[PDB]
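Peer 1: Here you go, one structure.
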Amino acid sequence: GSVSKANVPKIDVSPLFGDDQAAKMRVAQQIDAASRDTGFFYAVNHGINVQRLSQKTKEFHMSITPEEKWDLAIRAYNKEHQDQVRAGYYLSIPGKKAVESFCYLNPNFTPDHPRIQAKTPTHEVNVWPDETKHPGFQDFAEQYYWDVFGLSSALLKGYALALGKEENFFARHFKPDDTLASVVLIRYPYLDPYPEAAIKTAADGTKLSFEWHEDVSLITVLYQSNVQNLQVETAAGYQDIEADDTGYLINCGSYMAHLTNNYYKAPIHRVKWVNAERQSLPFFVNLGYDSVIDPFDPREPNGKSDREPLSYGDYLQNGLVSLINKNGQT
Ligand SMILES: CC(C)[C@@H](NC(=O)[C@H](CS)NC(=O)CCC[C@H](N)C(=O)O)S(=O)(=O)O
Ligand SMILES: [Fe+3]
């Protein structure tokens, strides 16, 4: 019943920001090898100040009041906010639900934006706390969105080259004016006593905070504090993913698995229950609402696939609802 440790290589992604094309191919090879193995890798030498990200996120989580949480709550917690399906605060439920979080979307989604004017699903205008009660928080959060957007764009060039495509194969659909990408600022608290109602038990007996799932994304670009919790499923069972609070943990989402005919799988993973204060800050790399990538199969000589091209917006709307139905309202 022992638990092994997943091979999660640390990949220096800095060449993806430069113009050394052979060096970028050597990064792409590493991304290919990781994507074909466990499906996770750590992006290092990424150029983002993750210490400031963790400090500002901690300041926000530890200073917001129950009044402000109701005022920012998504409609799952506040019936007055029917437009907040994605963005807003996700309340914990003491004695029942430990996790709480704050999700925000593309800062360019304003009342002027045509997708907001047309009321297209998955598009929302971000809600923010009072500036004086949380000085600099909105500025930090929006800046972080574009900081990790820049990193994610380079990572997408690595994935494109790894699959034998031109480096903009994915990134050309990843644009500041229409990206459905999201940031979630997740707090997992220390609780004494920790309520067993907030703990799930896996089929193999492991105590979990969040059950197995594939990510709803093209790729996921995640920062976490230094508390080990993640497990990836392999054919030989679940394996622990070691923590690293200096790098970004990268993995493919189910849209990537669809478009590559499962050549780059969306790794199934789950979150172990750990009674420790920690943060989990995912950036879900989503494309535009009408973004469509023609599927292909890198295993076939002609590279042809019979899978239907999937519009990303419909994929995202269906995927987020299915994840809530399967693993519960977060
Ligand atoms: C329970 C929770 C803390 C987990 N984190 C996540 O983000 C999970 C697993 S990937 N994903 C979501 O809840 C989709 C969010 C989409 C976002 N609202 C949007 O609209 O884009 S946990 O894995 O850390 O346990
Ligand atoms: Fe996930």
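Residues displayed in chain A correspond, in order, to Swiss-Prot positions 2-331.
Recorded method is X-ray crystallography, 1.7 Å.
Cβ coordinates come from backbone N, Cα and C, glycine included.
Okay, these came from Swiss-Prot:
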type    : residues                             : note
BINDING : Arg87, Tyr91, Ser183, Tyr189, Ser281 : isopenicillin N binding site
BINDING : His214, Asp216, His270               : Fe(2+) binding site
BINDING : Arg279                               : 2-oxoglutarate binding site
DOMAIN  : 176-288                              : domain 'Fe2OG dioxygenase'
MUTAGEN : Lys98 to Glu                         : Strongly reduced the catalytic activity
MUTAGEN : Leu223 to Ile or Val                 : Strongly reduced the catalytic activity
MUTAGEN : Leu231 to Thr                        : Abolishes the catalytic activity
MUTAGEN : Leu231 to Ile or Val                 : Strongly reduced the catalytic activity
MUTAGEN : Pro283 to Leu                        : Abolishes the catalytic activity
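Give me the local environment of each listed feature.
Peer 2: Mapped onto three states, the DSSP output places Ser183 (isopenicillin N binding site) in strand. Proximity of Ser183 (isopenicillin N binding site) to non-local residues of its own chain (separation of 6 or more, Cβ distance below 8 Å) is seen for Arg87, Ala88, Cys104, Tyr105, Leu106, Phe284, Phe285, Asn287, given in sequence order.
When other Cβ atoms within 10 Å of the Cβ of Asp216 (Fe(2+) binding site) are tallied across all protein chains shown, the result is 24.
With a cut-off of 8 Å between CB atoms and residues at least 6 apart in sequence, the same chain places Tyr189, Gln225, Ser226, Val228, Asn230 near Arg279 (2-oxoglutarate binding site), listed in sequence order.
Across the domain 'Fe2OG dioxygenase' (176-288), the DSSP tally of helix, strand and coil residues reads 9 helix, 48 strand, 56 coil.
Close to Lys98 (mutagenesis position) in the fold, though at least 6 residues off in sequence, lie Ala198, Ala199, each with a CB less than 8 Å from its CB.
Counting only residues at least six positions away in the same chain, the Cβ atoms of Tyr249, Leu250, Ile251, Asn252, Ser281, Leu282, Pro283, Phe284 sit under 8 Å from the Cβ of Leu223 (mutagenesis position).
Within its own chain, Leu231 (mutagenesis position) has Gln225, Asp241, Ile242, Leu250, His270, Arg271, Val272, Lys273 as residues 6 or more apart in sequence whose C-beta sits under 8 angstroms from its own.
Counting every protein chain shown, the Cβ of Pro283 (mutagenesis position) has 23 other Cβ atoms within 10 Å.
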Peer 1: Cα-Cα, whole number of Å: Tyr91 (isopenicillin N binding site) versus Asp216 (Fe(2+) binding site)?
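Peer 2: That separation, Cα to Cα, works out to 19 Å.
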Peer 1: Minimum Cβ neighbour count within 10 Å among the binding-site residues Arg87, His214, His270: which residue?
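Peer 2: Fewest other Cβ atoms within 10 Å, among the binding-site residues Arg87, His214, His270, is found for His214.
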Peer 1: If you count Cβ atoms within 10 Å of each one, which of the binding-site residues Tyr91, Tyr189 comes out on top?
Peer 2: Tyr189
Peer 1: For ligand 2, list the recorded positions among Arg87, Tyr91, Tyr189, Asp216, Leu231, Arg279 whose CB atom is within a distance below 6 Å of it, in sequence order.
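Peer 2: Cβ < 6 Å from ligand 2, in sequence order: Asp216.
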Peer 1: For a Cβ distance below 6 Å to any atom of ligand 1, name the recorded positions from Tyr91, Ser183, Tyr189, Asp216, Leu223, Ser281 that qualify, or say none.
Peer 2: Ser183, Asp216, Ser281
